[PDB]
Amino acid sequence: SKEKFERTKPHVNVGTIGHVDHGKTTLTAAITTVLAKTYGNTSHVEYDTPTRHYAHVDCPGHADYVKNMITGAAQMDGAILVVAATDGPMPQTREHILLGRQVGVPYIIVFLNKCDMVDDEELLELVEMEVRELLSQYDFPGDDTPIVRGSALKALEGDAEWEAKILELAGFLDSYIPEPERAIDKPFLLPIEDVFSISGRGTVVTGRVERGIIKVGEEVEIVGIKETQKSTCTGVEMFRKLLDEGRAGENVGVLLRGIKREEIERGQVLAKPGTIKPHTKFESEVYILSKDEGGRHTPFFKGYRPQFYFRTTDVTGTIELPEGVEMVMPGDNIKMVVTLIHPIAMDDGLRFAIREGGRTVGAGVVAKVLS
RNA sequence: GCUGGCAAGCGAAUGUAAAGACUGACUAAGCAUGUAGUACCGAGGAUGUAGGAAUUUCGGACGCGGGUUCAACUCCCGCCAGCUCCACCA
Ligand SMILES: C/C=C\C=C\[C@@H]1O[C@](O)([C@H](CC)C(=O)NC/C=C\C=C(/C)[C@@H](OC)[C@@H](C)[C@@H]2O[C@H](/C=C/C=C/C=C(\C)C(=O)c3c(O)cc[nH]c3=O)[C@H](O)[C@@H]2O)[C@H](O)[C@H](O)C1(C)C
Ligand SMILES: Nc1nc2c(ncn2[C@@H]2O[C@H](COP(=O)(O)OP(=O)(O)O)[C@@H](O)[C@H]2O)c(=O)[nH]1
């Protein structure tokens, strides 16, 4: 809160969701150190590339942390698959790539650690070919993707070769990730993802601005679980730096006045007044396929109670279908009505995720609202 | 049925009552194929192998949902209702 941030080199979000205990934290720390040297839980570090300013999100690679990882990847603009070159693909890596494809991460860069732990020039190529084949078979891009090999912990050790290699890694990261599209057309909207309580400052809510801008001193409305209320913003900041306005697409922390830590939970949205209204039941078309798209095999019936993940959080919901469909067997391209317990401010065209038993069943697009 | 040959009175003895074949227009009365009928049932005949009565039970409900030992009413998971532990300072 002592640095006046300059809105140059537009913000781009990059997230590392690589394999567990394969060097994600070490890799991001090494990247930050080498960039700050040559240029002068979800860990949100930042670094200013000469091309663009990036915010690096090291997400937890644990399966049980998938719920917050969903927002971390939806938050994310470019994925970094961090994997060891001595073990190759893993079930955890496959789950992570499936989640990334289901959340819609366009650009992914593969990094191969433990390059020097292997005294050969064929095993590294074999594992690179294997991961490339995995990407090409799991609906991912192919030979037009920069694949990065090298050591993630020696990048911090005194060297020159690996420093140059990681600098080249950062270069094509910023090359392969062009200027992203921002949605500052509609009024301001920001889904909440974390809450902090600053002693002497107050409560601050973190998140990626979905749309619109936030000027210092603007009135906004909290809409979400069990509550729709009003508030005032004072002191827009980003990564402990002074800001003047907050564009859309970057993870920022907005300071709210008259906010209670227990009263405000994750799942709500800070919108412009009179824009969106929370609803508990709405009509949506489902896009489940027969068997090979996450959906189950046996022809289940009504009363299904899945979690409907949204931009922020999820909630257990019920589904009702119009007459003409005796069963709700997988293969549901039809429209139905979904009722949720916790009301969340929603708009037409919203894309949500249907999940159950730790696996995604199908997608859904909001068609109408029944309040 | 009027008549039909005549006895019987015109108010007397007092009546055999078969009704199928054959020609053809057939789409019964333009118009597709005909000599007995493929229709229509309703108290005329039959199904009784399967669905209705009893009779063994499958179905359910211990929070729901389902991929689970079927013996599930906690044999595998995601939630939600409480207890605890921390991560958690734009
Ligand atoms: C994943 C949960 C959270 C997502 C959040 C929301 O997802 C979304 O609502 C999203 C809507 C598009 C959503 O609902 N996703 C969540 C739910 C739905 C899932 C989406 C997308 C899919 O389409 C039916 C999606 C995989 C789709 O398959 C296509 C190809 C198939 C790939 C293979 C893998 C699959 C499945 C598979 O079963 C499979 C296999 O076949 C062989 C081997 N092993 C496998 O395991 C293509 O790759 C498309 O991408 C939006 O992206 C929102 O922006 C969001 C981020 C708020
Ligand atoms: N030998 C070797 N070890 C590595 C390399 N990259 C990462 N590591 C190991 O990975 C560990 C760091 O794991 P960490 O990032 O904290 O786990 P994660 O966050 O779940 O990915 C370190 O102890 C390193 O020994 C590498 O290139 N070579």
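The numbers used for chain A are those of Swiss-Prot, and the residues that appear cover 2-41, 64-394, in sequence.
Using the three backbone atoms N, Cα and C, a Cβ is placed for every residue, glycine included.
Database features (Swiss-Prot):
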- A:19-26, A:81-85, A:136-139: GTP binding site (BINDING)
- A:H20 to A: No change in binding GDP and 3-fold reduction in binding EF-Ts (MUTAGEN)
- A:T26: Mg(2+) binding site (BINDING)
- A:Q115 to A: Weaker binding for GDP and for EF-Ts (MUTAGEN)
- A:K137 to R, Q, E or I: Reduces affinity for GDP (MUTAGEN)
- A:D139 to N: Reduces affinity for GDP; increases affinity for XDP (MUTAGEN)
- A:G223 to D: Inhibits codon-induced conformational changes leading to GTPase activation on the ribosome (MUTAGEN)
- A:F262 to A: Still associates with EF-Ts, very little Qbeta viral RNA polymerase complex forms (MUTAGEN)
- A:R289 to A: 50% loss of Qbeta viral RNA polymerase activity (MUTAGEN)
- A:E349 to A: No change in binding GDP but higher binding constant for EF-Ts (MUTAGEN)
- A:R378 to A: 60% loss of Qbeta viral RNA polymerase elongation activity (MUTAGEN)
- A:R382 to A: 25% loss of Qbeta viral RNA polymerase elongation activity (MUTAGEN)
- A:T383 to V: No longer phosphorylated by phage protein doc (MUTAGEN)
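Features recorded in Swiss-Prot, as mapped to the structure shown.
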{"residue": "A:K25", "record": "GTP binding site", "Cβ within 10 Å": "26"}
{"residue": "A:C82", "record": "GTP binding site", "Cβ within 10 Å": "26"}
{"residue": "A:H85", "record": "GTP binding site", "Cβ within 10 Å": "11"}
{"residue": "A:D139", "record": "mutagenesis position", "Cβ within 10 Å": "12"}
{"residue": "A:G223", "record": "mutagenesis position", "Cβ within 10 Å": "4"}
{"residue": "A:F262", "record": "mutagenesis position", "Cβ within 10 Å": "17"}
{"residue": "A:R289", "record": "mutagenesis position", "Cβ within 10 Å": "18"}
{"residue": "A:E349", "record": "mutagenesis position", "Cβ within 10 Å": "10"}
{"residue": "A:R382", "record": "mutagenesis position", "Cβ within 10 Å": "11"}
{"residue": "A:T383", "record": "mutagenesis position", "Cβ within 10 Å": "21"}
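Comparing CA positions across the binding-site residues A:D22, A:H85, A:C138, the one lying closest to A:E349 (mutagenesis position) turns out to be A:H85. Among the recorded positions A:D22, A:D139, A:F262, A:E349, A:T383, residues whose Cβ is positioned under 6 Å from ligand 2 are identified as A:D22.
For A:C138 (GTP binding site), applying a Cβ distance below 8 Å and a minimum sequence separation of six or more within one chain yields A:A108, A:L147, A:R172, A:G173, A:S174. Residues from the mutagenesis positions list (A:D139, A:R289, A:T383) with a C-beta closer than 6 Å to any atom of ligand 1: A:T383.
The Cβ of A:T26 (Mg(2+) binding site) has 15 other Cβ atoms within 10 Å, all protein chains considered. A:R378 (mutagenesis position) and A:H85 (GTP binding site) have their C-alpha atoms 18 Å apart, to the nearest angstrom.
A:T383 (mutagenesis position) sits 17 Å from A:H85 (GTP binding site), taking the CA atoms of both as reference points. For A:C82 (GTP binding site), the nearest neighbour among the recorded positions A:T26, A:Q115, A:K137, A:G223, A:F262, judged by Cα separation, is A:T26. The DSSP secondary structure for A:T383 (mutagenesis position) is strand. Counting only the Cα atoms, the space from A:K25 (GTP binding site) to A:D139 (mutagenesis position) is about 17 angstrom. The mutagenesis positions shown are A:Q115, A:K137, A:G223, A:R382; of these, the one with its CA atom nearest the CA of A:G19 (GTP binding site) is A:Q115.
Within 10 Å of A:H85 (GTP binding site), judged by CA to CA distance, lie the following recorded positions from the set A:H20, A:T26, A:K137, A:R382: A:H20.
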